[PDB]
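All remarks here apply to the structure that follows.
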Amino acid sequence: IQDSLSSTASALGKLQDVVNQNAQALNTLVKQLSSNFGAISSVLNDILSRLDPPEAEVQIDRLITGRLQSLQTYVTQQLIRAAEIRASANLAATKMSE
Amino acid sequence: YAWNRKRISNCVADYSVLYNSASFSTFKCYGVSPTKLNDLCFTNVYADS
């Protein structure tokens, strides 16, 4: 077994998979800030520095709408994965106890 | 149809006086607010007459 683990790294795919999944989802969430959602630009400060309050609001509305919508979607993925992982955790606990 | 094309760059721009020049009938901005005009830096500008 010591040799098997030392040579082959495919055994730990499951744990590697979970870490990759969370990293992937987070990266997409981070990347989403680069999106425009039909706005003039995707830099909040730039919009504040170009238009005026009665004019910059519409752009912000799209930025907030898109960004807020993206966040909850990521939140949903996390908890669903958490729902799965927690189920896995309970199974492991029984294996430990049993 | 023969609208002139002009280029301006490598200089400082004072739109405040131009904004204060209310003599112009049509002084409208779309991508920017004239109030904020005097506080932005640009790669270059194009002017037509």
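Following Swiss-Prot, chain B shows residues 351-399, kept in their order.
When the header is checked for method, it gives electron microscopy, 3.8 Å.
The backbone N, Cα and C atoms fix where each Cβ goes, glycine too.
One natural variant named in Swiss-Prot is B:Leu368 to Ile, and its note says In strain: Omicron/XBB.1.5, Omicron/EG.5.1. Note: B:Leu368 (variant position) has non-local neighbours B:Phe377, i.e. same-chain residues 6+ apart with C-beta under 8 A of its own C-beta.
Here the residue is the original one, but Swiss-Prot notes a natural variant at this spot, B:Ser371 to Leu: In strain: Omicron/BA.1. The number of other CB atoms found within 10 A of the CB of B:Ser371 (variant position), across every protein chain shown, is 10.
Per Swiss-Prot, natural variant B:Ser371 to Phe is noted as: In strain: Omicron/BA.2, Omicron/BA.2.12.1, Omicron/BA.2.75, Omicron/BA.4, Omicron/BA.5, Omicron/BQ.1.1, Omicron/XBB.1.5, Omicron/EG.5.1. In three-state terms derived from DSSP, B:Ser371 (variant position) belongs to neither a helical nor a strand segment and is classed as coil.
For B:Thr376 (variant position), applying a Cβ distance below 8 Å and a minimum sequence separation of six or more within one chain yields no residues. Here the residue is the original one, but Swiss-Prot notes a natural variant at this spot, B:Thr376 to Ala: In strain: Omicron/BA.2, Omicron/BA.2.12.1, Omicron/BA.4, Omicron/BA.5, Omicron/BQ.1.1, Omicron/XBB.1.5, Omicron/EG.5.1.
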